[PDB]
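Trainee: What follows is a single structure, and I will ask about it in a moment.
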Amino acid sequence: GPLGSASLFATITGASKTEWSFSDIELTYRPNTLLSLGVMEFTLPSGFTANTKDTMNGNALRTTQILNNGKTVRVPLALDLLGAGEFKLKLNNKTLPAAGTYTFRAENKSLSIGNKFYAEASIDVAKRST
Amino acid sequence: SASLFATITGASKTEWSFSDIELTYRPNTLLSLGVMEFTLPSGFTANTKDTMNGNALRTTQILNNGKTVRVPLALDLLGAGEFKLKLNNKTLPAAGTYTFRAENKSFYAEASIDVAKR
Amino acid sequence: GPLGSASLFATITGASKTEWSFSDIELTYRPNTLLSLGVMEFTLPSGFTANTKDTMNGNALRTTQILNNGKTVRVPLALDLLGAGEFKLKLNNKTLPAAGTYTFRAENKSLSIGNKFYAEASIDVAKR
Amino acid sequence: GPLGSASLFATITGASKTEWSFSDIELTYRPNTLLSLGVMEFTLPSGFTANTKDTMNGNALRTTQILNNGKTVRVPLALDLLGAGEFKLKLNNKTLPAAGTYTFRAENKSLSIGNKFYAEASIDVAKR
Amino acid sequence: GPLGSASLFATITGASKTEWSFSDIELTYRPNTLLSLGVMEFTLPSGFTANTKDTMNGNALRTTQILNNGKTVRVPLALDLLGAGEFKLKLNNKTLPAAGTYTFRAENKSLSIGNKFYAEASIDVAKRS
Amino acid sequence: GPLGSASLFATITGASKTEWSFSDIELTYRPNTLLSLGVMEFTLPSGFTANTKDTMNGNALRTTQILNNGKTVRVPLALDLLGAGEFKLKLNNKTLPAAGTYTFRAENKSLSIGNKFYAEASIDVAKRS
Amino acid sequence: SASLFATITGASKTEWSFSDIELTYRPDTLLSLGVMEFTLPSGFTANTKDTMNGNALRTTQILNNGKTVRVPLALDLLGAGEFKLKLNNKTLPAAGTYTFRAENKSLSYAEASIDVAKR
Amino acid sequence: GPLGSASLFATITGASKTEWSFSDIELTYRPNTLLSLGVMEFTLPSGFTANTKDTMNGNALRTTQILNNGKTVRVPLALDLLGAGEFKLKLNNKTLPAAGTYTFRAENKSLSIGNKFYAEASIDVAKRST
Amino acid sequence: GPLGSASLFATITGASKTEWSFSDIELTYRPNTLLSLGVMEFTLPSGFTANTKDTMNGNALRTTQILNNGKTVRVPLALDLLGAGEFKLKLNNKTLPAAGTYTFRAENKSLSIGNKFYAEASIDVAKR
Amino acid sequence: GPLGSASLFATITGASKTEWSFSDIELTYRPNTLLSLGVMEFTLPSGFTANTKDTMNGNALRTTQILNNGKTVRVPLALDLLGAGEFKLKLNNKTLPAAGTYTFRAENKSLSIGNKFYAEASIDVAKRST
Ligand SMILES: [Cl-]
Ligand SMILES: [Cl-]
Ligand SMILES: [Cl-]
Ligand SMILES: [Cl-]
Ligand SMILES: [Cl-]
Ligand SMILES: [Cl-]
Ligand SMILES: [Cl-]
Ligand SMILES: [Cl-]
Ligand SMILES: [Cl-]
Ligand SMILES: [Cl-]
């Protein structure tokens, strides 16, 4: 199609970016598809999991959407029209894992028109001593 | 109103024997958006060799210690007239009456089978 | 960019607009979204109820669409695209209630790329 | 939406139109919707039922499409775009019922944009 | 394939619906066509006239849009696509005429793939006490 | 239609905001229309005029785009599709006029589907010490 | 309303001399759908060396023995702020005042004159 | 685009198909374009001309639409949307020319989306003696 | 009215087009329909096969998408609208087979308003 | 959001691909924009030129569309919507030039919501065999 690739933005929004501290992460996914009617899912790297106090576009996640022991957040019927669609997953009050770089992925897995249907983005968790 | 049919389809209906169960849910109206959910009674479980409308269950569709099977209603599933869950090669539990349930979580139905004494 | 708002029109289409007389009321709803799939719902004020002789887009309401003692009418799998979608709820052969102003609501509860805020509209029933 | 009402044509296409003789019936439904992604069903009147040798747009009906003891034929995901869609159900090698008028119905029951989503058409089975 | 019909809604939106009082009237027209480019026209019944304090889609009418002594309001280069086009004429702070039912019309006079037949809608002005 | 109102942003983007000093002004218009194929015009208030060193989306204005003695800048065929269109008029190297508030306007004047086709925005020009 | 400007733009304004004329129609509104039409008085004619907004006239655009120039308003023309007809390298006719007309013919008129000088 | 080629159907609808007799011709042109906003024109072969008693979609031709000595009938802004458009030119009460095969053409000359933007179709005018 | 047809392009995009050398092949398929939802399928000629290092629209193929011993590649839930849909199958770092002409196929097996007939395209592998 | 890019394919469609033989070449261009209206232009490499026997979307080129001594072919009022527009320039019955690789370009010079960057594609003309 006439639109660009799917995009994903990942950022630590909480005050702390340090390993083993409480913080918040926001993952903003834009399919950038002419049309989508299909499955969309976020895959979280080891160190991060979703639960029902996390939100998608401001609404609490439902257990039916959280799969693979908190690693997968799936929307079975995910709308997009001319790249207007957006899925913002907020991971609230998480204990950040060990220092290092962590990569998140989001993908439209079915029923989408576009040139590339997945995207990845990373965050850096900082060391306790610098 | 929705219907659920539950049948032991293997040759044997007797406690602790090897058999097959078939659970056929029919909403009889159209499904709305949501997640089709079967509940099996304690003594029955599903695994990834069982099937839903001819397709192997995925691990993500089974939880609650094997007693719950979920099928989120993607656009291509919404219009189905029927959801047929085949529980294959099971060891039947102790004699008694067992009630199976199915609903569209966002159209409740239930049915029972009788497992025979040896 | 910024998205538009839903609209609702509430129209007494029968010849009479007078209290305690027979008439028809038509409620025209446009959720006015880029794309929506799922539940849309009309809410009727006290004085008006829906039954299976009333219609949605020309077709008789089903029992399962009529909730909360006739005050709620649901379209469970509505579709909207570019604001072209439209739902016409026609309340047929109703005895209009006491003179006054009556407000109807229609709301978008679907999967939606759009502004889901409800729309309202009113009719005036005239005194005998 | 900008299109007209759904339409249904119903015709006895076999050489005989006489009660208790073999013939074929063709039912041509046009949803006339801006977009459809939902369920479409034909409803057959008493005296006519469908089986897996009958066809939808030339393809044999699947068992999963035939509901309510053969009275209902469903396309569970029935596409339309600006009224380009069409569903032609052919009831083949049927023994016509008693003489009289028989009314068929077809409708989009979900996920469709349009002003009227059902249509009816009838056939006359001749005496003798 | 058959095409749909245009729609017009006419509403007294101000608090008062009584003859010889001030109120506002809104006219919402959807030509409801696959594709239209060109002239669309509202026609107001005697008792109601347009001026440059009235608005089309939130913007003041130009003198050139008001014809036939305030009876006709034209959108010379309207556009419609898939029935998504909409024109809202708002008659601001008008003195309502004598009690009765008044019928407004809107017509599609454009290049069009669609049903160009006019739409109509009425309002009821109530009697003084 | 399903989009919101047209928007206009107006900002003095040069270093100076002071009356009678050199600066640049940037006017960003979003028609926010389902589809536009028509005329779009910026209207500049007294104190500002356009010439061919000014730009529309980075391109020098053509003489035929500048009307009404520099007061009006036209895009004669101004595309929009689902609000993706944008028109950025940059007024380059201008002498700001006397201190006060100045209001700019932009509008789709024809062949557009939308709910509100014009927008205004202002800038404040500061007094010299 | 709509205006028309008629001006002799070449060196000479005198009967029988070679010069240039500019006819500039400015709707002060926008154009409506229709046909842009210029009417030249006897003594002036258009040909395919003349131009409308910088484009050479086409044969189908000129009729009435070169005295009428007609441009049906296709979508790409509608938005124009002006229609400028350039009559290039012409022989000015006998001395007198000559009136040009231009209008947008629609299914829903302007004038200007030049003085050609006696030699 | 996803639609087929422009089509043109040409037929003598009058009772007589014979050379030098009065008859009527109907030319039905379908651009079959996803979208058109451009110029559309019919081209008539020598032997046939248009005038203002002829009609386009039931409306009298205007003199501004008839060009090249009655051989060209042009619409400057010709709409189509997903192939729903049609231009039916009725040539009314013409004197059929000499016996032979005559080919008509219609085309979209600008601002159209599609795979083929012109079509041709012929009619046969019969001999007075057979 | 009448519909258009699908298109397939097949291109050697690697540096070499020579038999027995390493290269990349890209197949660009447009089913070119008004609306489609469902299975689309590419078929590769003897000499070329797909594995999970090859990609569809930039994403590695899944084992379940590769069938018939590497000869068939399926997109099970493709979507098309107004001929805007496109599928790009890239065969990465393949050893080109013997000099000659090789023909690829792509077919629409979906629910479709449109011409489902397959599209073909060929590449020429050059002699050393 | 972000936009996609235009595509060009170049295909020798005649039976022969060998230098100095007669063949046909077809260039398929998709500007791939949300909305475009105006000029699109093809550029042919040395060894190929256009004339009025070549076609665009199956219709003979006009002299006014062929510029720079046959090197440039313009569509002056192209239309694109949602990446559905497509232009096919067919070079008919050409004598193929010397064996080698030949690169064609197509560019969007229109009013556009879209990425107007040019697209390129090449063909290989084969050596004659011995
Ligand atoms: Cl896309
Ligand atoms: Cl519709
Ligand atoms: Cl809009
Ligand atoms: Cl011409
Ligand atoms: Cl003279
Ligand atoms: Cl097309
Ligand atoms: Cl006629
Ligand atoms: Cl895999
Ligand atoms: Cl392509
Ligand atoms: Cl030749």
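Sequential numbering from 1, following the chain as shown.
In case you wondered, yes, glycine gets a Cβ from its N, Cα and C as well.
Quoted from Swiss-Prot, the note attached to the mutagenesis of E:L34 to K (Swiss-Prot position 76) states: Forms flat, unwrinkled biofilm. Biofilm retains nonwetting, hydrophobic nature. Under its mutagenesis annotations, Swiss-Prot gives E:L34 to D (Swiss-Prot position 76) the following note: Partial loss of morphological complexity. Biofilm retains nonwetting, hydrophobic nature. According to Swiss-Prot, the mutagenesis experiment E:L35 to D or K (Swiss-Prot position 77) carries the following note: Forms flat, unwrinkled biofilm. Loss of colony hydrophobicity. Mutagenesis annotation in Swiss-Prot: E:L37 to D or K (Swiss-Prot position 79), described as Forms flat, unwrinkled biofilm. Loss of colony hydrophobicity; the structure shown retains the original residue.
Describe each of these features in terms of where it is and what it packs against.
Mentor: The Cβ of E:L34 (mutagenesis position) has E:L3, E:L81, E:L82, E:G83, E:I113, E:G114 as same-chain neighbours under 8 Å, each 6 or more residues away in sequence. DSSP assigns E:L34 (mutagenesis position) to coil in the three-state reduction, outside any helix or strand.
Same-chain residues at least 6 positions away in sequence with a Cβ under 8 Å from that of E:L35 (mutagenesis position) are, in sequence order, E:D80, E:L81, E:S112, E:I113, E:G114.
If you take the C-beta of E:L37 (mutagenesis position) and look for same-chain residues 6 or more apart in sequence within under 8 angstroms, you find E:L77, E:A78, E:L79, E:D80, E:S110, E:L111, E:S112.
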Trainee: From the mutagenesis positions listed here (E:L34, E:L35, E:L37), select those whose CB sits under 6 A from an atom of ligand 3.
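Mentor: Near the molecule: none at all.
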Trainee: Taking ligand 2 as the reference, state which of the mutagenesis positions E:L34, E:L35, E:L37 have a Cβ closer than 6 Å to one of its atoms.
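Mentor: None, by Cβ distance under 6 Å.
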